[PDB]
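Q: For reference, the structure I am asking about is given below.
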Amino acid sequence: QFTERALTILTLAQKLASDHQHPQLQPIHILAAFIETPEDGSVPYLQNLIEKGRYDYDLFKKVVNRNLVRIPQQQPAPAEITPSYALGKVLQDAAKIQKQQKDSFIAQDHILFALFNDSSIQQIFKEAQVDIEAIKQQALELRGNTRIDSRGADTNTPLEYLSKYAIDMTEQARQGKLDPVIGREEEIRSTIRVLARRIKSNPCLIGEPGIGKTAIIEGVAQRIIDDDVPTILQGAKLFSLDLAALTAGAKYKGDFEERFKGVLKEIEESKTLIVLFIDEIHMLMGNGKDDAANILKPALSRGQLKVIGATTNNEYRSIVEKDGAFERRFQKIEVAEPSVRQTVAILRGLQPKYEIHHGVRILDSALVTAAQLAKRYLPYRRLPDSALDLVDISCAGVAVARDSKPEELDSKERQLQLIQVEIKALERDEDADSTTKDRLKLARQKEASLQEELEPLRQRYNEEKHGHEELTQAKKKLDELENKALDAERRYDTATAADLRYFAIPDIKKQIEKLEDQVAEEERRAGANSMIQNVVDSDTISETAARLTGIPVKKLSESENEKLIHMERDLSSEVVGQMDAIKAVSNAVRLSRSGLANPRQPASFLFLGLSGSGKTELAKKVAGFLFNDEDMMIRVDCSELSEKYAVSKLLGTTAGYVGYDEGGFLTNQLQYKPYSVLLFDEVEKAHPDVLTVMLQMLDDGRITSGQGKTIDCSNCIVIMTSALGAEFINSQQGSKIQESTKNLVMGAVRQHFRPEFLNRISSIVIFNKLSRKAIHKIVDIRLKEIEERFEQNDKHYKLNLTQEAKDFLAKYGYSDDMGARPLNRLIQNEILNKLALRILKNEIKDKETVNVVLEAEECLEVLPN
Amino acid sequence: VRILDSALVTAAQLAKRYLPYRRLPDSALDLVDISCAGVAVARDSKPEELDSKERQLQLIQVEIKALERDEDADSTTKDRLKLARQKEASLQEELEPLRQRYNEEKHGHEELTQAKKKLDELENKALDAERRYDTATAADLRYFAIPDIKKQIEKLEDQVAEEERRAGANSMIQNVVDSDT
Amino acid sequence: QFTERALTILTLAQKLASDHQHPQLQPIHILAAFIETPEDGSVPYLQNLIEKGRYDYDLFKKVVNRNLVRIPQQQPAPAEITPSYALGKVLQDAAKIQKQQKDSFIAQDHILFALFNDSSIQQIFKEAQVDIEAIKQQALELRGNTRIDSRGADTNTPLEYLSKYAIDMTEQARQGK
Ligand SMILES: Nc1ncnc2c1ncn2[C@@H]1O[C@H](COP(=O)(O)OP(=O)(O)OP(O)(O)=S)[C@@H](O)[C@H]1O
């Protein structure tokens, strides 16, 4: 549909040879070559879409003779063009594809006969094929092109199912329109190398989901179109479909796979540059595995036609076992996840690319670093491409900023334009002249200069975008043009490229060089006008958070370290009482996100507590430490058991038992919180082999799943502890420290109850008895804390305080079990009880702020107001 | 390619050793495979020296004209246009036949390799004519000769194996690469 | 050709002869002139020939077009209509003007490709339909590679353009609807 693509017959008419007898001009169009020999391995040879029941048996001599049998020339260009009956018919030679049943000039096998127009006769006496009319039967095979433009004719490939075959995006690589997203390569190169492997072959992989390393693989494979590779794989290539031939790609089954299966038999035949895109045998097989046009190939693997495919993570295992004989013919490797700098390279790589769309620079550095965060913020999604998601979310946040315009006036449209509404809104009411109620005109005096600046402001992105248009366009089109240089540079072709490429590099780039330098800011922001438009990553990043959990600004705040580095001494503030644990923990803490010793290993404390006491407190505090997250909640139970753990273990079973969660219960959690800490008590009571199930949970607390998953840790953490003590727990005398007593229960219980496991394991920690003073103030701390969360404001105030009940509260404060942690209720109720009455009456929604006068207690509370 | 035995063997050993759970052939078969693997792109022609020295073109290529018109000192533009094209013309040359005569003789390998490829095929087929009974047993089997057909072989790529470029003959190295691979 | 759906605009030929029948009528007229619309015909009111379709703006060709086929000789209900000399009139002219549109079969607007030497009531630029630029050219100008599955709007290229049942947006509340 453009040029040079093909002429099925017509390309062989005068072009089967250059100049010998001057055959290019004769009555038939068959001259330079006639259909090769009497079959189509060439232009319309023998039986073809010319027709099945109508074809030229002697037409080779018949069409090619009137075509050429050439000494009708007088030179190698014996005539202007190659004029003849069919030759001068070249008006209708292209017309061979012109009317119904033919395509454009011609195409496929329909490229063969019809473009020839007159041959064997003009049309007089013979049975030879057909084009747009006589091909009505053959229009299935030699016809069916339906796309005459942008793609090379090349081999016959008549009929077939070509789009809905599959896709070689090497044509989009011809387009280039894909994304040269690179750097994890050797594996491919290996794989590539591994693709060449005889005996068995066809490696297939995968780690993280979904966006198709294939083209990625094709990328170098296009570079192998550029021929990275020895001839074979160099002479192999591939076409992408798995689905689309799916249940729409046929009415119902049975050609469905088959047409394909037949189509296999096309490609199989001395046809280089043929390899088979698959994604997922996952997608294949099934419940009631379909044989999915597939197992047959493991036979038919026999001849030729290697392939590609992808192989998930756990399920790849769930594949692996189905058949190894199946396996036995297709090679298998798998994939790793990049990150950070790896990603940075992408992060590096990409910034143009959706600038190449959305057209926004940012400093982007922190923005990069936002990823890992944002990564760590919703990392279940595929880290880079989720990080890629940010790249959107970025430009999202930008397009946010953008809307119409970037964000200044479309904002200021709130004023300047609504002040330009003030310019003409009131233009006519009852009367507007000089002194009247009609306020219209005055806005026109001011906003002009303002609304003028809109115009640069408009330009500032626009005229920059104007420039930036080309900017994106510039190397883009070089990436066309230097690919159009690269058009053939990989054949050891050179100057055809360099020809246009001469100065084209140092002009575009010079324009770039010219235009890139161009700023026209006052100096507004940086080297530009509106490009970052005024767009701050952090804030988008914030907006990211402001999409994602929000709760920002500490998430603006990160020196995880420094933040922490006080936070101990700070959360000390948060601390209820006993300090060194923190201090201990703090070490571990700092040590923790420090790591720097083991990638694997988290840390746990003996953290010997009292009910609720700090015990819970730790958790939330701890929980409150990492981030605000209260979500972080994790714990166990089935310490009660003998043989149970299924949900309680992770793995459950394989599929086929209660829930397919298989600890997904704990694991979706495990999924949904890379980073946490665990306790569960009864750990004292804990089922021992469960502790052997705990065992691994440790360094090497890495997951196993009923699907075969694996975690790592120190990601999350644990301090799972108990009380289990009494003599110390009850020790009364002594609170902090006191004696090596501490050791006794401590020394014992573990070594008493528990093995060298522990000796591996981390840390050993305790509570301390309570100090009515140290106790005391903790009182309002919660109660202080109370009014706080209240989402409303009137009263919202201090009230009682002093000591009056505090001590009643203390007298009701810690009791040798708790009489402490519960008090909240036991407190609040009273409190609730009180305010209820008042929140009933609410004598003033402000004022309030009293303290209590108050049975044999000489107590029992309430309050005046 | 060529092959050094003992490696393969010894390969198999710890192949087996280092990877038991591929069965006694298999692991080797994998070596056997993977041999060809590390071989494989190693049989890409000069993959580094493919793209490496090729650049000398593109380095000086565009400037063959892009200097022809350029804003520089007058006629020194053409000088740098000339003097690098000089080194583009010249420096190309030292490898310019040279890279082929690798690949040439590599082909000469792959040539003879195809005779290596060839011989057996026939020899197979030659010995399938034993299924032609004793009629075509030795008849064809004589026609295939081999006094020389291998005297061809290991005396042919002999030289280019014999000839070391500087050393090691082919950077193709194509042979067993003892562990390495 | 024209199409499988040619019934409608193609139905008006015997309808043109509907006064009394015809031994045949002629490809000088048909209700496809009016098509489905009571002014200029879909195309030569809007669809194809609205803007550029030359003659028969609204009532131009169709208003008086019926003079040819009106009334029978003796026809209680013997016969209706037939192209006769027009039979092959668009025959090649139906499948010629398509070229390659990314399409399937013969076109009535493809039959609208070349119009006719003279079959019509109108003088514009020729004895052919409307005036000039319409049909295959107008359609090709106005559209391409799209008609209908096996068929389409009766006689004429086709008023059908957008996806049958649309539920408006732009113009939906453009009126505040
Ligand atoms: N090396 C790379 N450099 C830059 N971007 C990359 C790179 N590899 C992948 N990407 C991006 O990630 C997507 C590529 O699809 P992939 O996801 O990498 O293929 P894949 O086989 O599905 O890997 P998964 O399974 O989707 S995570 C595209 O959006 C690319 O922009």
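Going by Swiss-Prot, the residues shown for chain A are 6-859, 872-882, listed in order.
If you check the header, you will see the structure was determined by electron microscopy, 6.8 Å.
Each residue, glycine too, has its Cβ placed from N, Cα and C.
For reference, Swiss-Prot lists these features for the protein:
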BINDING   A:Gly212, A:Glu213, A:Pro214, A:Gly215, A:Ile216, A:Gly217, A:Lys218, A:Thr219  ATP 1 binding site
MUTAGEN   A:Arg444 to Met  Reduces ATPase activity by 80%
MUTAGEN   A:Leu462 to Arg  Impairs prion propagation, but does not affect thermotolerance
MUTAGEN   A:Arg495 to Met  Increases ATPase activity 3-fold
BINDING   A:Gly614, A:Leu615, A:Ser616, A:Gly617, A:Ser618, A:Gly619, A:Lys620, A:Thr621  ATP 2 binding site
MUTAGEN   A:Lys620 to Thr  Impairs oligomerization at low protein concentrations. Reduces ATP hydrolysis rate. Unable to confer thermotolerance. Completely abolishes ATPase activity; when associated with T-218
MUTAGEN   A:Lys789 to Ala  In NLS17KA; fails to concentrate in the nucleus; when associated with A-778 and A-782
MUTAGEN   A:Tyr819 to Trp  Site-specific fluorescent probe in an otherwise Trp-less HSP104. Fluorescence of this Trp changes in response to ATP and ADP binding at NBD2. Has no effect on ATP hydrolysis or protein stability
Q: Out of A:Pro214, A:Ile216, A:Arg444, A:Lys789, point to the one nearest A:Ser618 (ATP 2 binding site) in space (Cα versus Cα); all of them are recorded positions in the record.
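A: Given the candidates A:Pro214, A:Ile216, A:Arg444, A:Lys789, the nearest one is A:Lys789.
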Q: For the binding-site residues listed here (A:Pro214, A:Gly215, A:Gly614, A:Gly617, A:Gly619), tell me which residue's CB has the most neighbouring CB atoms inside 10 Å.
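A: Output for this query is A:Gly614.
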Q: Find, for the listed recorded positions A:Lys218, A:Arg444, A:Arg495, A:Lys620, the residue with the lowest Cβ contact count at a 10 Å cut-off, counting only other Cβ atoms.
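A: Checked A:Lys218, A:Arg444, A:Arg495, A:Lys620; of these recorded positions, fewest Cβ neighbours within 10 Å: A:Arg444.
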Q: Tell me which residues of the chain lie with their Cβ under 8 angstroms from that of A:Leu462 (mutagenesis position), as long as they are six or more apart in sequence?
A: A:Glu413, A:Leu414, A:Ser535
Q: Ligand 1 is in the model; which of the binding-site residues A:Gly215, A:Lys218, A:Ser618 have a C-beta less than 6 angstroms from one of its atoms?
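A: Once distances to ligand 1 are taken from each Cβ, A:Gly215, A:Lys218 fall under 6 Å.
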Q: When the number of other CB atoms within 10 A of each residue's CB is tallied over all shown chains, which of the binding-site residues A:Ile216, A:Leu615 has the maximum?
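A: When each Cβ's neighbours within 10 Å are tallied, A:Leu615 tops the list.
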Q: Near the ATP 2 site, what residues other than A:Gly614, A:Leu615, A:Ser616, A:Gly617, A:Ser618, A:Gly619, A:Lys620, A:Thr621 in the same chain have a C-beta no further than 8 Å from the centroid of the listed C-beta atoms?
A: A:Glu622, A:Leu623, A:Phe772, A:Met823, A:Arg826
Q: According to DSSP, does A:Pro214 (ATP 1 binding site) sit in a helix, a strand, or coil?
A: coil
Q: Starting from the Cβ centroid of A:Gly212, A:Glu213, A:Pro214, A:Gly215, A:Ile216, A:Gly217, A:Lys218, A:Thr219, which together make up the recorded ATP 1 site, report each further residue of the same chain whose Cβ lies within 8 Å of that point, ordered by sequence.
A: A:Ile211, A:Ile221, A:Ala315, A:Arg387, A:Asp390
Q: Given a separation of at least six residues and a C-beta threshold under 8 Å, show me what packs close to A:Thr219 (ATP 1 binding site) in the same chain.
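A: A:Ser245, A:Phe282, A:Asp284, A:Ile313, A:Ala315 - these are the non-local Cβ neighbours of A:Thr219 (ATP 1 binding site), listed in sequence order.
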Q: Whole-number Å only: compute the distance from the Cα of A:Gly217 (ATP 1 binding site) to the Cα of A:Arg495 (mutagenesis position).
A: 26
Q: Which one of the binding-site residues (A:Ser618, A:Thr621) has its C-beta surrounded by the most other C-beta atoms within 10 angstroms?
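A: Per the Cβ count, the most surrounded site is A:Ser618.
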Q: Compute the C-alpha separation of A:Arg495 (mutagenesis position) from A:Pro214 (ATP 1 binding site), stating it in Å without decimals.
A: 33
